[PDB]
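Visitor: Below you will find the structure I want to go over with you.
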Amino acid sequence: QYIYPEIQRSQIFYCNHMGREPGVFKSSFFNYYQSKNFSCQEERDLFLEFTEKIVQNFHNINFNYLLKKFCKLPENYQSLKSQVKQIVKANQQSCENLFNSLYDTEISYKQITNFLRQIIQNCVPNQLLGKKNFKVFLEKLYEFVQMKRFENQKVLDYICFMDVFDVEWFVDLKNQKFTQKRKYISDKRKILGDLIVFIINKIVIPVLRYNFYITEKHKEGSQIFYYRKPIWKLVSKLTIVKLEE
RNA sequence: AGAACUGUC
RNA sequence: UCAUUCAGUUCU
Ligand SMILES: [Mg+2]
């Protein structure tokens, strides 16, 4: 047995921080790590070459446009921003209608997934996971978004639909590939899992966390909703004026 | 009031 | 650039 690294999906929830311009954090490797299951020292350099290849294309990604295209602020946002710019010893009902408009602005699972897929396809090279495996990875992203609170994914359900032979940059020490490949699959699946974790944990999740406030409603059960960071800043700021209530 | 830059869960 | 909270600086 091999226990794959955990996908941390609890990170996407309840992030209040707005960072001005989009494109994740300053703490992320994207702005200014772990090698284990790799064979020899050569694979580690090949992985490091993809990572620096990855961060460069990331800066070429325009998050302002990709958001606009996919996950879009409401057309009344300016009016919503204006109405919260008011109220700051009255305001009782009108705020209730103002909260109903802000929470109305949730972003659909398909929207979020199309956004994520667009980020990954631009950010992550197709040669990293291999052509067919990269396609399997992108398809599985909708389930990741759609899934409720406390619902998670396992790397086990990723790799099992993939092929380790689709990865061309994996290296073969002293040729075990065609001799015993039950072993080769066993060793390389450990690396492929680390790559899947890498994309999801260090890219997909921090993108979602940073740009969106993800939570669940009391009335909606464990089902989760994606709110735009600016929208939630309005909500958060409209809750603060309720300090009196 | 318009505009520009920078740090950042 | 649909947006740009918080903090800090600057040009009319
Ligand atoms: Mg200021």
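By the numbers in Swiss-Prot, the shown part of chain A spans 218-249, 293-348, 353-509.
Header says: X-ray crystallography, 3.0 Å.
Cβ coordinates are placed from backbone N, Cα and C, and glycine is handled just like the others.
For the mutagenesis result A:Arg226 to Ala, the note given in Swiss-Prot is Decreased reverse transcriptase activity. Swiss-Prot lists A:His234 to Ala among its mutagenesis entries, and the accompanying note reads: Does not affect reverse transcriptase activity. The note that Swiss-Prot attaches to the published mutagenesis A:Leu327 to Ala is: Impaired assembly of telomerase holoenzyme, which can be rescued by TAP65/p65. Per Swiss-Prot, mutagenesis A:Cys331 to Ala is noted as: Does not affect reverse transcriptase activity. A:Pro334 to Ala appears in Swiss-Prot as a published mutagenesis result, with the remark: Impaired assembly of telomerase holoenzyme, which can be rescued by TAP65/p65.
Can you tell me where each of these features sits in this structure?
Guide: In the three-state DSSP assignment, the secondary structure recorded for A:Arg226 (mutagenesis position) is coil.
For A:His234 (mutagenesis position), applying a Cβ distance below 8 Å and a minimum sequence separation of six or more within one chain yields A:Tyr474, A:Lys493.
Following the DSSP three-state reduction, the secondary structure of A:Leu327 (mutagenesis position) is helix. Within the same chain, the residues at least 6 positions away from A:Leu327 (mutagenesis position) whose Cβ sits under 8 Å from its Cβ are A:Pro239, A:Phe379, A:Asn475, A:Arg492, listed in sequence order.
Within the same chain, residues at least six positions away from A:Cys331 (mutagenesis position) with a Cβ under 8 Å of its Cβ are A:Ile371, A:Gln375, A:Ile376, A:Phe379, A:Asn475, A:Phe476, A:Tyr490, A:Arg492.
Under the DSSP three-state reduction, A:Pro334 (mutagenesis position) is assigned to coil, being neither helix nor strand.
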Visitor: Between the Cα atoms of A:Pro334 (mutagenesis position) and A:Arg226 (mutagenesis position), find the distance and write it as a whole number of Å.
Guide: 27
Visitor: Hey, how far do the C-alpha atoms of A:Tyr249 and A:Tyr293 sit from each other in angstrom, given the 43-residue hole?
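Guide: Cα to Cα, the distance spanning the unmodelled stretch is 13 Å.
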Visitor: Under a criterion of Cβ-Cβ distance under 8 Å and sequence separation of at least 6, what residues of the same chain contact A:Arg226 (mutagenesis position)?
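Guide: Result: A:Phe408, A:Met411, A:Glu415, A:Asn416, A:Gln417, A:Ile469.
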Visitor: Is it possible to get the count of other C-beta atoms within 10 angstroms of the C-beta of A:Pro334 (mutagenesis position)?
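Guide: By my count, 14.
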